[PDB]
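Novice: Got a structure for you, questions after.
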Amino acid sequence: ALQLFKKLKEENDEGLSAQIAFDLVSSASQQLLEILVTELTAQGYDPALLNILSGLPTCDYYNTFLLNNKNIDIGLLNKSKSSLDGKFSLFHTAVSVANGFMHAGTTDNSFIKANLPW
Amino acid sequence: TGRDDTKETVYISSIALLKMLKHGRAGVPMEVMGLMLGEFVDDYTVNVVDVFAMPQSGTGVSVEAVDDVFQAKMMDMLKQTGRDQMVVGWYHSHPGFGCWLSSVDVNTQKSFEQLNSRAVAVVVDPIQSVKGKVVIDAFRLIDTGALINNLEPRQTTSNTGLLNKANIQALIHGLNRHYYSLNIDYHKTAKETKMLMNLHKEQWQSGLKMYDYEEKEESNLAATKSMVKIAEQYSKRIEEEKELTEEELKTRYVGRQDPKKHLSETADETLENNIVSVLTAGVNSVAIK
Amino acid sequence: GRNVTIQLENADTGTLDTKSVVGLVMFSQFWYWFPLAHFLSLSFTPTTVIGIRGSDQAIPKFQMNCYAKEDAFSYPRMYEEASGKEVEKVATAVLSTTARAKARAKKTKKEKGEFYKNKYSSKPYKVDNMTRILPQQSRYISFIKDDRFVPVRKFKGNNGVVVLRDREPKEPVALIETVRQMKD
């Protein structure tokens, strides 16, 4: 891993180096990611690459994706009220699990606010 | 906000189980009662190590049939023997009814609730059990208040549980008044399992015992004669049998109570045995002499 | 919101996506304690091709030609659900009874008095950058070589962040900011 990034120290174009960084983080283990950033810091590798490999760029990028393109049914709100009872332990749970998955990766408070009695 | 009010999974040991079938079933029609001795750990794991029969009483089961005088006395004997462990509840037998608490048995439960709040009331129906272990259930009080303010869901938070369903009158009475039921589970050691089956030396000693040869003759004769009779019927089965609709065939050629199949069964049993019979006799003769 | 798919393994290196697997074992068990159910969350992975204009970390708006069949990768609808169903069903129940109670009499006397896969058709259509993009649809996507935005090395043919070099910085590019920037 270190040796690859020594090759691209010399072949340093930030478009090329960053690209290879994205591919690596999708694939590799978290444990690897940790050990690599410490080593590259002492390499004094380009601090652009260091940012990606933390995984913070990718996080933001996926939040904008999920905001823009979410499509939500209004029928989950009503279905929950009608068939299921938020007092009963089993029934209250199922709704939380289904809703939790629905609005995932993006803050959503519409559901909370509407099924506020529930 | 408040309490879970959780109801324990009642973990009934095999030793305790066997004394319950023995004392209760034998004692029919007269009811029998007694305490349960155990240890309570967690908030859901009660291990009922032992049970005993408290001395019979002609009030059978009532608040006053059970007594502290009986309780203390028995405890003191086991106290010395170091086999003493805290009272985790009480059992009694209903041999004429299914699993549910009388109006009286609730009152009895209520005194044991005050003693220990994890106290169980266990109704044992042993004659109208056809497997033994079935139709025995363990119960716990729920308050009159609890029903109004709806504290039944809490007790079973995040667990599949078992809520019993047999007896419709007596059950729905119990489910919505007498007590809340949760699952009842039996556990045992693998030292004890060895004991329950019992190993014997006569399992293998019986394998080199050679039963008399009059009995081999009879089996040879009998099995063969029998299949002669159903072999006529088999000829009848396959005389035609190839015209449409399978159902039609089974009534006309009497393929119901299938004669082909019965021939195979009688054949297999005898075939298997006659091979055991040669196998034992050969082993006996060289081995001894 | 119909934007995630569950990844079994990383298909590019042929090697386990670790986080997902641990999600699934923990998910299966839930008979015992229902809130174990929430660990299914970690297996969700989003799927989209996201161009990055230079190393600025801003998303260009540009488009890519995709030789595919449109119908195949139509953006899945808003569902009817149970609520929508009641309304529609009860409307039909009313009509259906009424119909036959009049139709029968009226008529008598009236007169007397696939390819699971359809490829993607050779037809092109433009697909906007940073939209919900199916794994199969992602194959066909090819960056426009006339266009300023081209990947440093050739496109994967799969969803995921691919960094582009911008031929002209002079020419303003419509941009959608990252979220961190919006909050400030």
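Heads up, chain B uses Swiss-Prot numbers, so what you see runs 18-306.
Cβ coordinates are placed from backbone N, Cα and C, and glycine is handled just like the others.
Heads up, here are the entries from Swiss-Prot:
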type: DOMAIN; residues: B:27-162; note: domain 'MPN'
type: MUTAGEN; residues: B:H109 to A; note: Stabilizes ubiquitin pathway substrates; when associated wirh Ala-111
type: BINDING; residues: B:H109, B:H111, B:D122; note: Zn(2+) binding site
type: MUTAGEN; residues: B:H111 to A; note: Stabilizes ubiquitin pathway substrates; when associated wirh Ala-109
type: VARIANT; residues: B:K208 to Q; note: In strain: NRRL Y-53
type: VARIANT; residues: B:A239 to T; note: In strain: NRRL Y-53
type: VARIANT; residues: B:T262 to S; note: In strain: NRRL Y-53
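Neighbours and distances for these, please.
Specialist: Summarised by DSSP class, the composition of the domain 'MPN' (B:27-162) is 42 helix, 37 strand, 57 coil.
Around B:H109 (mutagenesis position), the C-beta neighbours below 8 angstroms that are at least 6 residues distant in the chain are B:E48, B:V49, B:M50, B:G51, B:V78, B:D122, B:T125, B:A138, B:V139, B:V140, B:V141.
For B:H111 (mutagenesis position), the same-chain residues lying six or more positions away in sequence with a CB closer than 8 A to its CB are B:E48, B:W117, B:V140, B:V141, B:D142.
Here B:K208 (variant position) comes close to no residue that lies at least six apart in sequence on the same chain with a C-beta under 8 angstroms from its C-beta. In the three-state DSSP assignment, the secondary structure recorded for B:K208 (variant position) is coil.
For B:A239 (variant position), no same-chain residue lying six or more positions away in sequence has a CB closer than 8 A to its CB.
Here the Cβ of B:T262 (variant position) has 7 other Cβ atoms within 10 Å, regardless of which shown protein chain they belong to. Under DSSP, B:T262 (variant position) is assigned to coil, being neither helix nor strand in the three-state scheme.
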Novice: Have a look around B:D122 (Zn(2+) binding site) and count the other CB atoms within 10 A of its CB, chains all included.
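Specialist: Total other Cβ atoms inside 10 Å, all chains included: 22.
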Novice: Taking the centroid of the Cβ atoms of B:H109, B:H111, B:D122 as the Zn(2+) site, which other residues of that chain lie with their Cβ within 8 Å of it, listed in sequence order?
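Specialist: Filtered neighbour residues, in order: B:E48, B:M50, B:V78, B:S110, B:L118, B:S119, B:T125, B:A138, B:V140, B:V141.
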